Amino acid sequence: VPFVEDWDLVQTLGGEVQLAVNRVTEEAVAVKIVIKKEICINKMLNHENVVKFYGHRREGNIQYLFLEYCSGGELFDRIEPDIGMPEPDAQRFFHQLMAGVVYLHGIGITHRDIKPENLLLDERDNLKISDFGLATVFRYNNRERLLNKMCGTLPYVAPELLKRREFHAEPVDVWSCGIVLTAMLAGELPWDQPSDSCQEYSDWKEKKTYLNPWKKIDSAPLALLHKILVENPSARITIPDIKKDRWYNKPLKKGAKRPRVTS
Ligand SMILES: COc1cc2c(cc1OC)=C1N=NC(c3ccc(-c4ccc(O)cc4)cc3)=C1C=2
């Protein structure tokens, strides 16, 4: 079948990311224009809450990464500044975020930069983890490797990354997921960074939940945030225990609006 391999670049999505449309079939894909680690990690990935990798092509200097187009856009744009989003939506997005992170950690992969800009939504608003540019292997041949590299985005990083020389990879991703949950429910980030010099971080450690963003958050999701945003990574709640939390398992959201008629 001729021309099936020809893609037209339609518009800029976010190096640069372009919306690419097939000449013959009109299938939409995201093309990232730029690496060797990012491609190898992306080849390992296959999960319903992780952005799909179709393949890669190199034209001399430029690397073309062919990835899943997510028409719902970024989770970032579903968060209303200083308000957030309805709690049932946040619970559903947090469920899918946990499924994706369980998957990654299960195959020994740490994302290291979880934030709403990197969380994409497909046509049916299914959350997809994206951007494995800062991702690394923390478990190989069933042997854990402690991390020491400084990476991520300061409002989302765990405090051990700023205070300790070495740290376990999994509690760092758990912490950023808790900052994402804060953002979804309050529409604001609690601190610039998790340090004693940060007044907002000190107030949280002093349990001053009468202040923002915490006063906007209901006691059930806030009790979960109290277990995730724990300064000691060894005391911090793990994903298996996040899955047993009362709010995590609280019935809140109805299913997708199904078409129906009466009489
Ligand atoms: C700003 O609006 C959008 C941003 C968007 C999209 C849609 C948007 O609006 C509908 C979109 N779809 N796929 C992407 C997209 C972007 C980046 C990746 C990605 C995945 C793995 C990786 O190693 C590096 C980057 C994978 C997919 C994207 C950015």
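Just so it is clear, chain A uses Swiss-Prot numbers, and the residues here are 3-16, 21-40, 52-280, in order.
Per the header: X-ray crystallography, 2.4 Å.
Every residue gets a Cβ built from N, Cα and C, even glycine.
Swiss-Prot has this to say about the protein:
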ACT_SITE  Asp130  active site, proton acceptor
MUTAGEN   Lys38 to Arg  Abolishes kinase activity
MUTAGEN   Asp130 to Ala  Abolishes kinase activity
MUTAGEN   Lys132 to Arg  Strong reduction of chromatin-associated CHK1 ubiquitination
Whole-number Å distance separating the Cα atoms of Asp130 (mutagenesis position) and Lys38 (mutagenesis position) is 18
How long is the Cα to Cα distance in Å for the two residues, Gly16 and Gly21, that sit at each end of the 4 unmodelled positions? 8
Let's check the environment of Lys132 (mutagenesis position): how many other CB atoms sit within 10 Å of its CB? 21
Near ligand 1 by the Cβ criterion (under 6 Å), the mutagenesis positions from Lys38, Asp130, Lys132 are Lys38
Whole-number Å distance separating the Cα atoms of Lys38 (mutagenesis position) and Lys132 (mutagenesis position) is 19
In this deposited model, 11 residues are missing between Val40 and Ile52; what is the Cα to Cα distance between those two, in Å, rounded to a whole number? 8
Over all shown protein chains, what is the count of other CB atoms within 10 A of the CB belonging to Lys38 (mutagenesis position)? 22
